[PDB]
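Working notes for the structure below.
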Amino acid sequence: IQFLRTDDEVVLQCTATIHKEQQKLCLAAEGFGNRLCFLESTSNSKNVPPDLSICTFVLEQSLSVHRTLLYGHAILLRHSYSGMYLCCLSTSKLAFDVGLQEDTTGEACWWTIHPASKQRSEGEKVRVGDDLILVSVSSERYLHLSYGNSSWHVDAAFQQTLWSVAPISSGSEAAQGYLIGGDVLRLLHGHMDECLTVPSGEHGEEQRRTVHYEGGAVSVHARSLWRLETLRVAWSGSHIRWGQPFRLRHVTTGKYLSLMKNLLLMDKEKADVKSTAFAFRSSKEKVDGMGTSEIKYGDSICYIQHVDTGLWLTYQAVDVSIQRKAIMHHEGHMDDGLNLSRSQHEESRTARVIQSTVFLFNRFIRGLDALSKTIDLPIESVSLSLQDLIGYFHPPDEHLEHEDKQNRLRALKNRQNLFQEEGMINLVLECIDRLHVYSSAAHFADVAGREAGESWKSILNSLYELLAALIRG
């Protein structure tokens, strides 16, 4: 029986009815070019990996109207995926939209926690697996589950929804330097200065599915980053222990490492447990809460094992083809030992930004191609993504202090490098080329609709500006 404390990470869950069956849905948001919260299912996990990373919130503050959450407290929920804050927005007749904003000033980002039943009282400690009611301080409406146009949405309304809080991680008891569920990391043969990765961003989607080890500069690039995702929901951010099963998500392409007898990255929808579950072992020799920390970054030598087969993740020596292909084998090599290395928050965020940008721009491009031959043409998301991307690359305002300026400048070079290495310049150029097929905003509108026509020039101007950001000194 555990209590919630600040700096704890949680998923907010509600129960809904789908195909006449109660399914538990999780509160989620992206925050890259979309601010609105939505709902993420945890169904069929034995066959479809859940996307827990967009659903995860950190309990940042908790006060009277690390500290234990009490009923009656106002709390501030930091979305882990974006660094933005759950808030009651002023858009939507009597409901408001719920989403993310940067600004924690004002009452909009604050939520009071209330008993679901007489079982709990104000000032009492919030227990893990207590069903909560959450009230917006700014609007006095409940965090609410609603039905509309054949789907479930989240809004702020004067009707109640019970939310359960599932604990993910507890930052106040996360041992420093140890592997934690949901970590973004690299996997290295340190002696070889090689890391586990996939072919570069100048190859197409189907060409980017194969996995190999590569030395040199990839060890600071986005394509060598992986997210480790455990099989459980509750305590998905607990310490990883030897032999505990997990999936490895390739961040920059979103695909999951899978065994067919070859290794291949597979779409979410194809990523079943038997083919995608691996574990760390400390050699190849024949619970609830954070748990005991066991696997140390930099220090532990780790062997990756496929669970259903027992086979070892290993390499194929180069025959007398430069790079060593990743393969599965019952013996492997005496120097198979992986050294784990934790991703910096910056490169980690940038890799996630790139993967959602690529996904959105690819939809945009496919929409444009369909126009020139029921079309999905996300003009609004494209426009907002481009505004966030241009902010992401904003040069430090000349008014900042020295080290504050130098740190932003260092961060900017890293973002530019990572984007460039993932082929983002050519992606931006391909969007420009497709929009340039049109003579004018009116030409585009005649074909794609008024709204599209009214964003043609502004999207183009943003693409040009982003391009300039992607190459400036």
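Residue 1 is the first one shown; counting continues down the chain.
The backbone N, Cα and C atoms fix where each Cβ goes, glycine too.
Now, the feature entries from Swiss-Prot:
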- 123-168: domain 'MIR 2' (DOMAIN)
- 176-231: domain 'MIR 3' (DOMAIN)
- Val137 to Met (Swiss-Prot position 186): No change to global protein fold or protein stability. Alters local protein folding (MUTAGEN)
How do the residues of the domain 'MIR 2' (123-168) split into helix, strand and coil according to DSSP?
0 helix, 28 strand, 18 coil
Quick one: 8 residues missing from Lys286 to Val287, so how many Å between their CAs?
24
What's the end-to-end span in Å, taking the Cα of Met260 and the Cα of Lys261, for the 2-residue unmodelled region?
5
Gap-flanking C-alpha distance, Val65-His66 [34 residues absent from model], angstrom:
18
With 6 residues not built between them, what is the whole-number Cα-Cα distance in Å for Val320 and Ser321?
9
From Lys373 to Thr374, where 5 residues lack coordinates, the CA-CA distance in Å:
13
Can you give the distance in Å from the Cα of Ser92 to the Cα of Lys93, which flank 5 unmodelled residues?
8
